[PDB]
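Chemist: Dropping a structure here in structure tokens format, bear with me for questions.
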Amino acid sequence: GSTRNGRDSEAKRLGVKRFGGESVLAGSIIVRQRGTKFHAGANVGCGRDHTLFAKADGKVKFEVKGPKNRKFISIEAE
Amino acid sequence: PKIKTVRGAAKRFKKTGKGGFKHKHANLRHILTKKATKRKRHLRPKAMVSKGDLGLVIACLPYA
Amino acid sequence: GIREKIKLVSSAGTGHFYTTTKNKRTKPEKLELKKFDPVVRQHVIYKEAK
Amino acid sequence: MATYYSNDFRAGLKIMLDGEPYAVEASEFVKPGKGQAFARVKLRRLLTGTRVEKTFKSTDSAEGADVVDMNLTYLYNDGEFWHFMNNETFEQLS
RNA sequence: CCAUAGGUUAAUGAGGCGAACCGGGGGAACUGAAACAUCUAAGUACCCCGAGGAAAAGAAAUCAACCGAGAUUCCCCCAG
RNA sequence: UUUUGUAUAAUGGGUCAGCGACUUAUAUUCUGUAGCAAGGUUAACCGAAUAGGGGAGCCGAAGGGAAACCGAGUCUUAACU
RNA sequence: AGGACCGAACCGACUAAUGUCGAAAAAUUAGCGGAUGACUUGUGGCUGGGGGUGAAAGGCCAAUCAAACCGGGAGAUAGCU
RNA sequence: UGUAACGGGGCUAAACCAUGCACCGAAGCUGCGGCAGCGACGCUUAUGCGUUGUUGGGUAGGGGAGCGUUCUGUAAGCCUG
RNA sequence: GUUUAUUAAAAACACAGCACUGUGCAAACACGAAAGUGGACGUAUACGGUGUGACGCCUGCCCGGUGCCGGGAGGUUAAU
RNA sequence: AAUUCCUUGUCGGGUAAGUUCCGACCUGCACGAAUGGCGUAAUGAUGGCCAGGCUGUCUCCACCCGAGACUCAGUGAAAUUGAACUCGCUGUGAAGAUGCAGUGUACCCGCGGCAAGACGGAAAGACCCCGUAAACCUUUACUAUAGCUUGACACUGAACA
RNA sequence: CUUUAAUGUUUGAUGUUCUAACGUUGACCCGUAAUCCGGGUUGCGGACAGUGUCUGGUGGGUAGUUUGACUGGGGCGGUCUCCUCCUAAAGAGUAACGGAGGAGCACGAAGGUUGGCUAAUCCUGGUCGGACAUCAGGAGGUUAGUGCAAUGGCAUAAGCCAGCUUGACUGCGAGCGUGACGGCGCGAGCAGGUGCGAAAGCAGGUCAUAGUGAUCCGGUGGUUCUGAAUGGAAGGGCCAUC
């Protein structure tokens, strides 16, 4: 007979690129993600694609803050 | 007989001072108004031919 | 397709132009935007043309 | 551009070949073992419309027409012409 | 009617062969384009005519760059 | 030989002797090597001629730019941190 | 009289067997069809390659035919063996 | 097609499970002799070694080092009735 | 009667007849760059083409489509 | 039905029995009127069917006569061929074994026969797919072109309406 | 516009007459012993026909050619780029003619900013008024919304509303992300010029992720950058674009 599926897309290569304590030079993408699964914290910016880019050549560190426990991404400064 | 140059590659590449090649980027001839001006700034200057497709350029223009 | 493309021409002395789109058969009044003119280095009014 | 192949269109799909618009009334798509496919299409002329019968192959067929059949309101007569108005958008028509 | 046309007679010349080169008249397709039609192959193969020991071109209605060079042909560069 | 894999019942060869398949030309790039070295080398041609003349040229010492133009800088830009 | 009839020569080729490294690159044997005609035959002409000829089968054109043979382009091209 | 569902004879342990030591068994490992690559080294050298460390299956494929054949110079030399 | 010389002799091809159609003669048409020939030393009771296939009884409706024939008002349209 | 799928349609004839033949019906998948429809005497090396006569076609083969085959003398081929000291079997295996495993059987070597196997011989499968293969053929495929056809200029001028 | 007439009208459209080009495959005469040819007369055609060049039409009569790939053999049917989820084995990636759906846009506000606001659906009470309109209160909690499929996200709202607005701005861009490459994505900061806000600040489009096509050829605008003797120009180039 016939089929109606067989269609997908270029896998977007998302996820975290730089993990925990791992020195990142300013402007380095850390998390490439759909929505704000991981939120931007200290010294880390958020782009127009919810890519949290580093902003200060330092470390990383994820956390949980407020009263929603949203992994948060900060940048220890070394 | 001496090697003839591919004449179309002669008009699209130019040798730089350390063996590399410069080429004009390829998206900036038409439907431009749907492109953002961030793409229409980065496509405007000259690029360098990558390390992968550098051997294909050398073979098709030996004198330049 | 329907939303055709227009050409905002600068009201300064030069001929710099922005190009954009406009659905003409819903909102047919012309665009009178105020954009940056890089020849004058000022921020003069632009106006729709074809 | 809206090009059509003859194995595609069902009925009412307005096509445009040989300088005249055509409506398709019906089309029977057949293809037999050891032959190719053809569609014996029962068309309809649109400008002088009586009927026309074409038996297209599987390839090719025609461009479409700008062929809108919308509701118009007869409201006026003058000399020859007859003017009309849309009750949805109020565009002129002569 | 003159005259031409034709016929006659004499004189002189050509005719055919020949491997390549050489000038002219005509002139492919396979192929390559990773298909193909523009294009290429290629004015090539091939065909025909014509001469010579060589032949054709050859004494600027040529170039040049404002300074100049001085017919034509051929080899090496310019120059893939 | 070809293949994922052949004793294969897949190919090929009756045997013997002889012949039988990466060449040649000219450009081009890298490797070795020899010469000379910010220089290196001539092509036709001339030549009592694989000598010697001949430097016409060619590549290299400077790049940037589409180009004019500028020059250890240049382009981009109204200007570059 | 007759594209009349039966039937030898002459012309043909319906069936069967044999033959199918044959006696023969299509024949033999036993029967079979036409046999005064749109017949058959000898000699010599004529028509030619996308052309001839064809009571038409794409049959025939020197044991070759959906485009002969020979020579040349030519060592065409072969992503295949 | 023939026993044809231990490989077979045959087995009531020569079957199964447990536990125990023996032995067989490879081109593995060790022994003994030779060979080659590569890396270190010491002290030597135009490079070798009591050395020492290791390494050495191979198709497509890349790298290295050779043998032999015909012919040219060395060669009117040398070998040869 | 003819046919696939060399696996098919038939219901295929041909046929007398039939009808449509072209052709007024320097004919239509065929062969040929052209001259010229065939048609034909014929001339519409003649020739070419196409379909059908003795004879008997017959041959119905459809001009939308496609071809053909005729018409020229109008629209479109080449070189110039 | 030279046409009918279903289907060996259903009915009748013929036969002890008939998917064929003949008649008929009509539910004509999908006849049909000069790409002719339906009849048609004659004719056919034409297609189907039935009957008489006739028989080795057959039940079911028997015997005889000749030419080979067989032996002998003479001459003397061929396709074929990796090499062979070239068994059965059951299993394994590039999946159908003379060759491997287990096992059985078999003294060495001819001759006359028969062909089940050697995936026997002959023909680089014709079917099937594939090649950006080839040829012819078709047409409302694409692009051209001969021929036909239209008009303008040329050969080509003079008078009026 | 629509008729009428005068003139120079641009002229074509045809339609008789004529003979001298031209035709004659009409008779006669000569070359000439020749149903060829040539000339000479004469008759009939006659500026027609015919031919050359250019040109529109028709043109399988003829020639060169094309006629896709995947595919559980091939044809047929389906499919071919992009986005979302699963398969996908907790980094990324991952196939099948595997299981499901979507895109070939929309918007000058649906973008920017500042200021505020909080849903869905039931429940009761209430004029017409019902299962359901508007009003009021409660329960409820984001089961709502998000220009559009799915997933992730969203209360500081990215959801709803209002004012002012054009940053849907030009030149750059450290640094990474992701592709074999062409490319694609993110981006603090820098200069110029603006918007909104008292200000701190935010703003180089939109909640993110589809909404798309390389070159060549050519079109338009700008810029003396080149401009075949020179001066211009043409044509190229660059820039904006189609």
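The backbone N, Cα and C atoms fix where each Cβ goes, and this holds for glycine too.
Straight from Swiss-Prot, here's the annotation block:
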type    : residues   : note
MUTAGEN : D:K31 to A : No lysylation
MUTAGEN : D:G33 to K : No lysylation. Loss of in vivo EF-P function for cell growth
MUTAGEN : D:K34 to A : No lysylation and loss of EF-P activity. No facilitation of translation of poly-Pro stretches
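Structural setting of the listed features?
Modeler: According to its DSSP assignment, D:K31 (mutagenesis position) is coil. Sequence-distant neighbours of D:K31 (mutagenesis position): residues of the same chain at least 6 apart with a C-beta under 8 Å from its C-beta are D:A37, D:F38, D:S58.
Remark: D:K34 (mutagenesis position) has no non-local neighbours by Cβ distance under 8 Å and separation of at least 6 in sequence.
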Chemist: Applying a 10 Å Cβ distance cut-off over all chains shown, what neighbour count does D:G33 (mutagenesis position) have?
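Modeler: Its Cβ shell of radius 10 Å holds 4 other Cβ atoms.
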